[PDB]
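A short write-up of the structure that comes next.
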2 protein chains.
Amino acid sequence: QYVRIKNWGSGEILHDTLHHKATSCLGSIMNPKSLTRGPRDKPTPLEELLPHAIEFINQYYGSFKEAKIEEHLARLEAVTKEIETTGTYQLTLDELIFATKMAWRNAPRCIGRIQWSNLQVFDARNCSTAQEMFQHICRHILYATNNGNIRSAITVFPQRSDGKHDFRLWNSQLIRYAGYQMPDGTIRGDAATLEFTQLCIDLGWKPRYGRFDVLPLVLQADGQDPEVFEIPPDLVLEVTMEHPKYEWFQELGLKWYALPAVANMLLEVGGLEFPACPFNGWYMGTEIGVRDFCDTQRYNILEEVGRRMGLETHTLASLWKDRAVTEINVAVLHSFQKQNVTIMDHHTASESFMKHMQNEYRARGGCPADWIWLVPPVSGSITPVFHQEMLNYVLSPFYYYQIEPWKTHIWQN
Amino acid sequence: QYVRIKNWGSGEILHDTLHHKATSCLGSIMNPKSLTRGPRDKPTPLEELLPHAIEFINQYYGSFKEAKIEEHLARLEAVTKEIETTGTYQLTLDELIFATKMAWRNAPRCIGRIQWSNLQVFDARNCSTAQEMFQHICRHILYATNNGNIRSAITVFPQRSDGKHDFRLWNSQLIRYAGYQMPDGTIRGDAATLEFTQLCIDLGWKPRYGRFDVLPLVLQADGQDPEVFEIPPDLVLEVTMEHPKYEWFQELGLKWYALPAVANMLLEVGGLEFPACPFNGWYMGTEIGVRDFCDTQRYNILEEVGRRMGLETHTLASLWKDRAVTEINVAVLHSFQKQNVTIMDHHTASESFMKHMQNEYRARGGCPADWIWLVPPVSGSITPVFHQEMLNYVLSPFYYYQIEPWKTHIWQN
Ligand code: HEM
Ligand code: HEM
Ligand SMILES: C[C@H](O)[C@H](O)[C@H]1CNc2nc(N)[nH]c(=O)c2N1
Ligand SMILES: C[C@H](O)[C@H](O)[C@H]1CNc2nc(N)[nH]c(=O)c2N1
Ligand SMILES: CCCc1cc(C)cc(N)n1
Ligand SMILES: CCCc1cc(C)cc(N)n1
C-alpha cells in the first residue's frame, strides 16, 4: 500500500510508496550508524556486489523516457563479466553523473534538492597521487566559486578497492576556518575545528592565529599517509559582513567563505563506494548567520551584537537574542547580495523545498526527508516545511558519513 | 549497557538507561498509533491487567526514600484480590497523584516538565452525570486560572470499565475559540476548530460569529450521548494584546485565553485507562504568538502585522516575516506580564527544560524527549534544546492520544 503524509499548513495529503525501496527511537542523533558507511580491509563479496550492481544498472536504464533495451541488456552482460573477471566494475561517466545526482536527490538532510538535476561532475577516478587530488580540488573550488556566481559541483576520486587504498580528505569541508585555544581561556576563530586544527599542526601546517584562517587540504591518496596542502588564497572567495543600517557592523570585522563544500562523505552506488567525492552547492543564509556566528560552540557573537544594538542583554524575556539574530541574518544576506555572491534566504529555500517535495511525490512517489535537518534553525513554524510531515529513509545511491580517518588510519611513518 | 547522548552546545555527554523500560522512520508524524490508546468494547484481559498492576504498585512503593515493605506487600495482596473479585481495581488517591505526575514526567512532548512535582489533583472518579462532569470542569478552570496566577491541575474522571461506558470530553482543549466559514470565502476566528464548531452547532450551540467565541464543553458521561454546556464567561480569563511601542497593535483587536488545558487525552496507568482527565499548566509565549496567531491554518495575522510595521511584505528575502513575528511575541509576553497572567518565554523555558533533563538523567538515568516538539517554533538553534540529542520513548504511566469520539460513538438518539 502506502503511508499517508499530511501537510497541516495547506491540509494536503501525499502518498509515500518510495520508502518500500529503502534498507525506542533515535530521533535527534547527529551521526547514527544508519547514516554511516565505514572502512573495510577486504574487497566487497561478489554475492553482494553483483545484485547491487544489477539493481543500479536497471535503475539507470529504467530512468530514460524512451527505453533502450538493447544497450540495457548489453550493459548487464558486460557488468557481470567485468565483475567476474576483475572482482569489481567501473561505472560509465553517464552512470556516474546519474549516480551523483540521484544520491543528492536521495539526501534526506538537504533542503536545496530542487537543484538536483544541475550538477557538474569532475571525473578524477584516474587520480593517483596526493598532489593530483590537490590539483583536482583546486580546479573544483575554482569552477564552483565562479567569482561569486556559485555553481554546484562534485569531484569523484578512485573507488574503494580493498579498503586499504582509500582516497580520503581529512577535512570536513573544502574551505573552513581554523580554531585556536588562545592563552587567555578564550577560543579564537571557529571552535568547531579545534581538534582538526591541531592535527594540521602535527602535520606541519603554519598557524597564523587569526579568527578567519583558512585551513589546509589534508589529502590521503591510495591509502597512504595524508599530505598537507595550503589552498591558494586566490581561489578562496570571501564576503565582508556589512549591515545596511548599523554601520558599526563592519567594526565587528566579520566575514565568511562563499563556498559550502562537503569534503568527508562517502558515495555509495551499485555496490561501489567512493570514500572521496567532495561536493558543493551554495549557502543558505542561516547556516552562516545563525549556526556559524551564533552557536555557542562556534563564533558565539550573539551578545556582542546584542550590546551593540542597545538591547537588554541581561533579561532573556526581553527577546534580545531574537532581535539580534535577525539583524545578523540581514547582514549576511545583505553582504552576499551586494558582493554578488550567490545565496538563498531560509524562507525562499523552504518554499523551494516544498515545491521539490510536491514534484518528487508525483515523479517517484516519495521524497526521503529529515525534518530535524530541513527545518531552518530560526523561524521554524513561520516556514512551510515545519508543517509538512516527513518520512526519513535511506535509498541508494546515497551519501554516507564515514568514521573520522585519524581514528582508523595506520600510520606508515 | 546504555546509549550515549551528546549536547553539542556544551559538549556534555549523558548515558540513557531509562529507555530499557519502554515498550524506515516516522519522524514528523503528528498523531502516530504509538502515541494513541484507542477504544475497547470488552474489559481488559486479566492476564494483562495483573502484571501491569503489579508493576505499577512496585514502581509506586519503590519511589519512596524510606521503603515501606509492610504496606507494599499488603497492597500487592489487596490489589491482586480486588482484581480477582471485581475484574479491575481502584487506585488510592496517593497512587493516582503519583501516577498523574509520573505520566507528566514521562510526556516526551512537554517542555515544561521541570514543574512535574507541582500538580493539583481533582479526584472525580465518583462522577456519574454529564452535569457533574461540567461542575468539576468549572471547578477546575476556576482553580487553575486563579485570577491569572495560573496553577497546574488535572481532574480525573471514572476509569474505563468495559469501554462502552467511557467518560469523554469531545473538546481538544477546555477553553478554545470557535471557527466559522464566513460567506466571503474568509474563515473567521480559529480555523483549527472548524469541524468541531459545526459539531457544536449540530448539538444546538448558539453561534455568535465572532473571532474569539469561546466554544462550549461537550461532555460524554458513562458512554452516553454528549451534552453541550457553555462555559460561564466569568471563569474564562483573557489577555488583551498590547505592544509596548506600536500603539496600533491594540487596533488589531487581538486577545487569547490565559488557560492552556488539554481535554482529550487518555491517562494510562498500571493497566488502567482514564479516557477523561483534562489537565493544564501555563502558556509558553510562542504557542500564542507564533502558532495560534501566525500559522496560516490558524489566525494567520502575519502579513497584516507586517504591512502595519511598514515592512517589505512582498519580498521574502527582506526577512519581514522574521521581524514581524518577533514583535508579536513581544506583544504577547508584554500583555500577559502586564495583566498579571502567568507566562514563560521560549528561551527561559528551554533553559528550564535543559536543567530538568540534567536532573532526570541523574535521578533516573533518562528523560523521554521528542526534539521535534521540544524545540520552539522560532529561534531554533538560538535555544539550548536544539543542540541536545534526545531519545523519544513511551513509558508508563503515560498520556496517550485517543481516536476522535465522533468517529467511534454509537448515537443512541
Ligand atoms: C544548490 C544548492 C544547495 C543548497 C542551498 C543546499 C543546502 C543545504 C543545507 C542548508 C544543508 C544543511 C547544512 C548543515 O546544517 O550542515 C545541506 C546539507 C546537505 N546537502 Fe545540500 N545544498 C545544496 C547543494 C547540494 C549538493 C550539490 C549536494 C550533493 C551533491 C548536497 C548534499 C547535501 C548533503 C549530503 C547534506 C548533508 C550534509 C551533512 O549531513 O552534514 N547539497 N544542503
Ligand atoms: C506548568 C507549565 C507547563 C508548561 C509551560 C507546559 C508547556 C507545554 C508546551 C509548550 C507544550 C506543547 C504545546 C503544543 O505545541 O501543543 C506542552 C505539551 C504537553 N504538555 Fe506541557 N506544559 C506545562 C504543564 C503540563 C502539565 C501540568 C501536563 C500534564 C499533567 C502537561 C502535559 C503535556 C502533554 C501531554 C503535552 C502534549 C500535548 C499534545 O501532544 O498535544 N503539561 N506543554
Ligand atoms: C541534536 C540535533 O540533531 C542537532 O543539534 C541538529 C539538529 N538539526 C540540524 N539541522 C541542520 N540543518 N543542521 C544541523 O547541524 C542540525 N543539527
Ligand atoms: C509536522 C510536524 O510534526 C508538526 O507541524 C509539528 C512539529 N513540531 C511541533 N512542536 C510543537 N511543540 N507543537 C506542534 O504542534 C508541532 N507540530
Ligand atoms: C558545507 C556546509 C553544509 C552545506 C553543504 C552543501 C552542499 C550546501 C550548503 N548550503 N551547505
Ligand atoms: C493547550 C495547548 C497545549 C498546552 C498544554 C499544556 C499542559 C501547557 C501548555 N503551555 N500548552
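In chain A, numbers come from Swiss-Prot; the residues present are 77-99, 108-497, in order.
Using the three backbone atoms N, Cα and C, a Cβ is placed for every residue, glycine included.
Per Swiss-Prot, these features apply:
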BINDING   A:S112, A:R375, A:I456, A:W457, A:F470  (6R)-L-erythro-5,6,7,8-tetrahydrobiopterin binding site
BINDING   A:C194, A:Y485  heme b binding site
VARIANT   A:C211 to R  In strain: NOD/LtJ
BINDING   A:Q257, A:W366, A:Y367, A:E371  L-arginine binding site
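What Swiss-Prot annotates, mapped onto the structure for a quick look.
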{"residue": "A:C194", "record": "heme b binding site", "DSSP class": "coil"}
{"residue": "A:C211", "record": "variant position", "DSSP class": "coil"}
{"residue": "A:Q257", "record": "L-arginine binding site", "DSSP class": "strand"}
{"residue": "A:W366", "record": "L-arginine binding site", "DSSP class": "coil"}
{"residue": "A:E371", "record": "L-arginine binding site", "DSSP class": "helix"}
{"residue": "A:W457", "record": "(6R)-L-erythro-5,6,7,8-tetrahydrobiopterin binding site", "DSSP class": "helix"}
{"residue": "A:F470", "record": "(6R)-L-erythro-5,6,7,8-tetrahydrobiopterin binding site", "DSSP class": "helix"}
{"residue": "A:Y485", "record": "heme b binding site", "DSSP class": "strand"}
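Proximity to chain B (CB-CB distance below 8 Å) holds for A:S112, A:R375, A:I456, A:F470 among the binding-site residues A:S112, A:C194, A:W366, A:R375, A:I456, A:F470. Across the break of 8 residues that separates A:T99 from A:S108, the C-alpha atoms are 18 angstrom from each other. Within the set of binding-site residues A:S112, A:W366, A:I456, A:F470, A:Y485, A:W366 have a CB atom less than 6 Å from some atom of ligand 1. Listed binding-site residues: A:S112, A:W366, A:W457, A:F470. Those with a CB atom under 6 Å from ligand 3: A:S112, A:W457. Among the binding-site residues A:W366, A:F470, the residue whose Cβ has the fewest other Cβ atoms within 10 Å is A:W366.
By a simple count of nearby Cβ atoms, those within 10 Å, the most crowded of the binding-site residues A:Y367, A:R375 is A:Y367.
A gap of 11 Å separates the Cα atoms of A:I456 ((6R)-L-erythro-5,6,7,8-tetrahydrobiopterin binding site) and A:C194 (heme b binding site).
Each residue contributes its Cα atom, and for A:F470 ((6R)-L-erythro-5,6,7,8-tetrahydrobiopterin binding site) and A:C194 (heme b binding site) those atoms are 15 Å apart.
Residues listed for (6R)-L-erythro-5,6,7,8-tetrahydrobiopterin, A:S112, A:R375, A:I456, A:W457, A:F470, cover a largest CA to CA span of 18 Å.
A Cβ distance below 6 Å to any atom of ligand 5 is met, among the binding-site residues A:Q257, A:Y367, A:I456, by A:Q257, A:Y367.
A distance of 20 Å separates the Cα atom of A:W366 (L-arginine binding site) from that of A:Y485 (heme b binding site). Neighbours of the L-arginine site: apart from A:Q257, A:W366, A:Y367, A:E371, residues of the same chain with C-beta atoms within 8 angstroms of the site's C-beta centroid are A:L343, A:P344, A:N364, A:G365, A:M368, A:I372.
In space, A:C194 is the closest of the recorded positions A:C194, A:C211, A:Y485 to A:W457 ((6R)-L-erythro-5,6,7,8-tetrahydrobiopterin binding site), judged by Cα positions. Put simply, A:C211 (variant position) is 29 Å from A:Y367 (L-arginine binding site) when counted between their Cα atoms.
In the shown protein chains, 17 other C-beta atoms lie within 10 A of the C-beta of A:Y485 (heme b binding site). Each of the binding-site residues A:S112, A:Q257 was assessed for Cβ neighbours inside 10 Å, and the highest tally belongs to A:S112. For A:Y485 (heme b binding site), the nearest neighbour among the recorded positions A:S112, A:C211, A:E371, A:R375, judged by Cα separation, is A:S112. Sequence-distant neighbours of A:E371 (L-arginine binding site) (same chain, six or more apart, CB under 8 Å from its CB) are A:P344, listed in sequence order.
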